[PDB]
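Trainee: Would you mind keeping the following structure in view while I ask a few things?
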Amino acid sequence: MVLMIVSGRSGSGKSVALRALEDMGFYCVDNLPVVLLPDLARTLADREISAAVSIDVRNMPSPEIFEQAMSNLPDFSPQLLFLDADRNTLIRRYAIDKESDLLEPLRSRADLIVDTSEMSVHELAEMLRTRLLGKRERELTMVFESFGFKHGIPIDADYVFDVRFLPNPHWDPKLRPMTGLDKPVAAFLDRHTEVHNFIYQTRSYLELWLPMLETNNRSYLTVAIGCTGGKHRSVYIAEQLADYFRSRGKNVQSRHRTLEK
Amino acid sequence: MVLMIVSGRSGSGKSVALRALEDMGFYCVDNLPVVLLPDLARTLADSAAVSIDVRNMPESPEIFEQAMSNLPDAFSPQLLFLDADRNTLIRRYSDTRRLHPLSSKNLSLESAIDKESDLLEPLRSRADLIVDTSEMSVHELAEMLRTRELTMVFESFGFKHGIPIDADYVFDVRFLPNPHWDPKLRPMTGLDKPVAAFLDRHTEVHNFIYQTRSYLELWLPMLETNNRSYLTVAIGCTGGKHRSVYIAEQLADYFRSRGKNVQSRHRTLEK
Amino acid sequence: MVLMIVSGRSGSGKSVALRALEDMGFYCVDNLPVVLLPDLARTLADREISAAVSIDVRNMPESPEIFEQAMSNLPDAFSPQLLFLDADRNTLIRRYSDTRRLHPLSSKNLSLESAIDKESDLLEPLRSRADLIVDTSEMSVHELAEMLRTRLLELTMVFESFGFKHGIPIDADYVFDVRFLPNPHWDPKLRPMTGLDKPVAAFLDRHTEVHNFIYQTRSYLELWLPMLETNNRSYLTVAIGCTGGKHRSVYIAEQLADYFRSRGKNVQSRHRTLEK
Amino acid sequence: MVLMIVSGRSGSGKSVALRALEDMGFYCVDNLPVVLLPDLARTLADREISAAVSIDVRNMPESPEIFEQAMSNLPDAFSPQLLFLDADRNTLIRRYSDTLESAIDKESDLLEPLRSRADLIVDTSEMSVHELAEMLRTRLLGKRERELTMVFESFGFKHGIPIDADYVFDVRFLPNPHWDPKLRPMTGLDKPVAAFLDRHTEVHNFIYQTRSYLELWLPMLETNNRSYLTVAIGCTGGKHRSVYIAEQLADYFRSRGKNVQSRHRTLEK
């Protein structure tokens, strides 16, 4: 039923908002010409799925075409979000006076507006899931936590997954002082087909049971990833699994026992 | 006037192609449905770049054929199909989003990427170009495309007169059997049948023609796609009257028979 | 004592293995002719050391009878063990130095492609009898070495059942929560029995969704079981747990256990709640 | 007919010398027990092929009588020659920590039987890997003064083909490392630009198929009285792809024992 029309200054993060919608299951068309907007909708109404378009400084038509084109919308209920963005922040993400004026028709009719000035990629993403799903507190909350077996299995765990067989980044003495949050330890593991495959099959196995765990009256679901030391492999896989479900819209929380000291 | 259809398995770099085509000046619309392709085309007549992906491929080619049929007269379609190794795609995946957010879940990442080549077989089997992005970084795939028919020229020269400035390749044949052994041939050239009958009756000349045409055929495809109108292959002996004249015309007739667009020149006989 | 035979295509890291085997303590002889292998072996016996030879494209005798005949005469107090490293065709190509004949001792080859392929054909006798095989394709210099230090220093699977109110068993490697499956406490007749007692078993067996959990778990375990087998791990512990540890977990644990018995594995079952 | 015995203190570069002997065609056995020396030789005598062994501190017997008894037992058809490398204390440490002083000092005692019989002795102290390799061919193949000389030079097509070229190969179609702005100030002698070109399978295959094409004709080009052979590789700028491929081709023929010389026209400005 919902048609999300994303707009905003170039550099504010409209593409990020658009990708986050896709991960939930929206069907998104980027930089579609304004005039064809209704044309798209009728063909997707019969499809029965939620849509998201982007109107960008390269795509805005005379403000009369925008009012005219949005008026011909059939079926589906709309909503227009655009973000504002600091000049120095917009430049850093990538004249400006011509680009601020052109978007004024869109700037004036937007149902929601978001200041993305201080937000990172992950931080803009999660803010937007929150404003289109609601900080739902009465949903199950998934905790993904990384631990080291030599320090003991966390008492609160519901599931425990052993990752000790995957490629060990302590083998490279350059990486030995870093953690799984640090970009080189990550790249070590990404070059291994089996690290990807373990992440994928694990979240797949959880999603098999997530409907039956979400609905029975459970407040938490605790998933513990563990290696020998809790510094490298498990820290990576846990944040990885954790950020996976975040994109699915779920209520997720990550915590790394060995690193929180 | 050109309609750029970017395609490929997820992980192959089509997201890079659109950003590059846009930096080039195309109008880029991502994930426009197939049926509406001409309607976008009709509105632009008064060059565009779209992407056909697993998320919009209609899974029955008749939807693709019908949609391409209604394309306006002012626009010409050209289909780009970036691809990469199965395991390379798996590594490129950033683990935190559905590979196919809009269709049912798969057995494996292996199976996920494999069903995607099966589904994309029509776009790939009509693909004007295919780019194996398997070895490429972010920048270099970009630049390969910004850097985006051949005529081969075989010309014979004499070393005492200097190497032709337009040469790309230079092959020295001064060591092959010298036809100056028969004084009858000494005033003739390699275009005259007797000098040819000498050089042909020596097995070792065929071997050089053979190994040289083989070494060229190794790189001929990669020279064809990169923006070269001409490829100049210069054969040279000492005077430029005998052995080079013959061999150069020989290489020419080979690639002629392979159908190539070939053209010959003899620098020593044209003065 | 061990006679370690390193093999593999050119570019695969056999040279790395020998540097790794040396840091570990082998007496390493590179390119020794096959025929002299027993002669090397007997001469190391009275000194009581394990030695490492490399059989490569430069010494593989093309006639497998020469390798078997030589393997037959090896002394008694030595046990032969064959390692064979390989890599992707093109990865070998990127590894090559460009500046040294690939096969400096025999006929030149059409193609780098045809060279590396000719090499796999010549080494199939060694590859087909290879005790372990290592695809070094994704590995750096250090990690091929360190991988070898790690398993130079057979598995029994334990499936055990517990109750969450009593705490997770300390020896668990994997813990799977089953508290969401059909609860057999619906039948108060079952309430004093355990998951080993036949009526409870017929309960859980009657629900299609219990088989699905049993099936989907052992299949998820099968994904990693090969790598846990080669990883120098003596035991693998899979703990199934419900709230009480009497019914659902006791059954499911015994199920997974009997499954891997049928694939032939080394399994042993345990129930922490029934052992008190 | 030759049996080359490479030795020296650990860190002297004997592994390098051993490999360089292989690239030319010796049959090399590393770390063979000293006692087995004659057994190896008897098996290679029929094979009609020239061999090289290495005697190292990990392999030299503690009593020099076993080494001398063993070397006496060498068969007729092999002629032994013993090469011995030595180097400065600080230099040995440096090559080693890329592979106790009371240990190297106590270990110096072991090698004296070999050192005092050394037919050639080579100071590898100030030498790089390429330099030790090039020196050792010189002391084994002579100064190849009357042999043909191969000249490999890289140029840029925008500056014109060098006049002395005998063969000219165009590589402008290969992955251009100017695509990575990081490489733009470098040359093909700089390690990253090489690493760029190495990840490409066709950069390897081009170097190989070119050196293969040249070796097809080299028997006839060496023999007829020709003093020089000049092979020019050219890309547009003569800074990256050609500079790399040219030196690669050159170091290949260097390892073959040939008389080689490299020159890069655009970089020698």
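Just so it is clear, chain B uses Swiss-Prot numbers, and the residues here are 1-46, 50-151, 159-281, in order.
Per deposition record, X-ray crystallography, 3.4 Å.
Positions of Cβ are set from backbone N, Cα and C atoms, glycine also.
Residues or ranges marked as ATP binding site by Swiss-Prot: B:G8, B:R9, B:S10, B:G11, B:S12, B:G13, B:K14, B:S15. If you look up Swiss-Prot, you'll see B:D56, B:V57, B:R58, B:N59 marked as GTP binding site. Quoting Swiss-Prot on the mutagenesis of B:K270 to A: Lack of activity. Does not bind GlmY and GlmZ; when associated with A-281; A-282 and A-283. What Swiss-Prot notes for the published mutagenesis of B:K281 to A is this: Lack of activity. Does not bind GlmY and GlmZ; when associated with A-270; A-282 and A-283.
So where do these features actually land, and what's packed around them?
Mentor: B:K14 (ATP binding site) falls within a helical segment according to DSSP.
In the three-state DSSP scheme, B:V57 (GTP binding site) falls into the coil class.
Secondary structure at B:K270 (mutagenesis position), as computed by DSSP, is coil.
Look at B:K281 (mutagenesis position): DSSP puts it in coil.
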Trainee: Please report the Cα separation of B:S10 (ATP binding site) and B:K281 (mutagenesis position) in Å, rounded to an integer.
Mentor: 59
Trainee: Near B:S10 (ATP binding site), how many other Cβ atoms are within 10 Å of its Cβ?
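Mentor: Looking across every protein chain shown, the total is 18.
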Trainee: Provide the three-state secondary structure of B:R9 (ATP binding site) computed with DSSP.
Mentor: coil
Trainee: Quick one: which residues besides B:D56, B:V57, B:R58, B:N59 have a Cβ within 8 Å of the GTP site's Cβ centroid, in sequence order?
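Mentor: Here the nearby residues are B:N31, B:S54, B:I55, B:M60, B:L105.
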Trainee: Under 8 Å Cβ-Cβ from B:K270 (mutagenesis position), six or more apart in the same chain: what's there?
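Mentor: Set apart from B:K270 (mutagenesis position) by at least 6 residues yet with Cβ under 8 Å, we have B:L160, B:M162, B:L230.
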Trainee: Please give me the binding-site residues out of B:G8, B:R9, B:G13 that lie within 10 Å of B:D56 (GTP binding site), comparing Cα atoms only.
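Mentor: Those near B:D56 (GTP binding site) - Cα within 10 Å - are B:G8, B:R9, in sequence order.
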Trainee: Have a look at the binding-site residues (B:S12, B:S15, B:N59) and report the one with the fewest Cβ neighbours inside 10 Å.
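Mentor: Counting other Cβ atoms within 10 Å of each of the binding-site residues B:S12, B:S15, B:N59 gives the minimum at B:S15.
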Trainee: Across the 7-residue break in this deposited model, measure the distance from B:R151 to B:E159 using their CA atoms, rounded to a whole number of Å.
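Mentor: Flanking Cα atoms, separation 13 Å.
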Trainee: Starting from the Cβ centroid of B:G8, B:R9, B:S10, B:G11, B:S12, B:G13, B:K14, B:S15, the recorded ATP site, name every other residue in that chain with its Cβ within 8 Å, sequence order please.
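Mentor: Result: B:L85, B:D86, B:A87, B:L92, B:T136.
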Trainee: Measure from the CA atom of B:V57 (GTP binding site) to the CA atom of B:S12 (ATP binding site) and give the result in Å, rounded to a whole number.
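Mentor: B:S12 (ATP binding site) and B:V57 (GTP binding site) have their Cα atoms 12 Å apart.
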